[PDB]
Amino acid sequence: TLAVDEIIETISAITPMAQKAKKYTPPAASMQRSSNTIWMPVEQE
Amino acid sequence: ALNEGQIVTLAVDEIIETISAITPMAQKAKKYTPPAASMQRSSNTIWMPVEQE
């Protein structure tokens, strides 16, 4: 028997929503102490 | 007339093409050459890996 390192490629996916969503990286030193949660204000009315 | 000469037969050597077929599927099916050590008509099973998950 001869295995032949000729990869039979089988799957191919895509991640549109995840590549489209915005990404945020808050400061790690403060987020360690703030219990991994931060607060953001909302537009005033 | 009654020109009773000597008769011949003539077969010309231009051909009348009749068959013209196309092979679309075999021109799209990709070709492989198996990496086998010895040339044996025995079971030619070549094993190839599948993409990992």
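To match Swiss-Prot, the residue numbers of chain A are left as they are there, and the shown ones run 10-54.
Note that Cβ sites are derived from N, Cα and C of the backbone, with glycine treated the same way.
Taken residue by residue with DSSP, A:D14 (mutagenesis position) is part of neither helix nor strand, so it is coil. Counting every protein chain shown, the Cβ of A:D14 (mutagenesis position) has 7 other Cβ atoms within 10 Å. While the structure shown retains the original residue, Swiss-Prot records the mutagenesis experiment A:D14 to A with this note: Impaired phage growth; inability of the mutant capsid protein to interact properly with scaffolding protein.
In the structure as shown, the Cβ atom of A:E15 (mutagenesis position) sits within 10 Å of 12 other Cβ atoms. For the published mutagenesis A:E15 to A, Swiss-Prot gives the following note: Decreased phage growth.
Around A:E18 (mutagenesis position), a 10 Å sphere centred on its CB holds 7 further CB atoms from the protein chains shown. For the mutagenesis result A:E18 to A, the note given in Swiss-Prot is Decreased phage growth.
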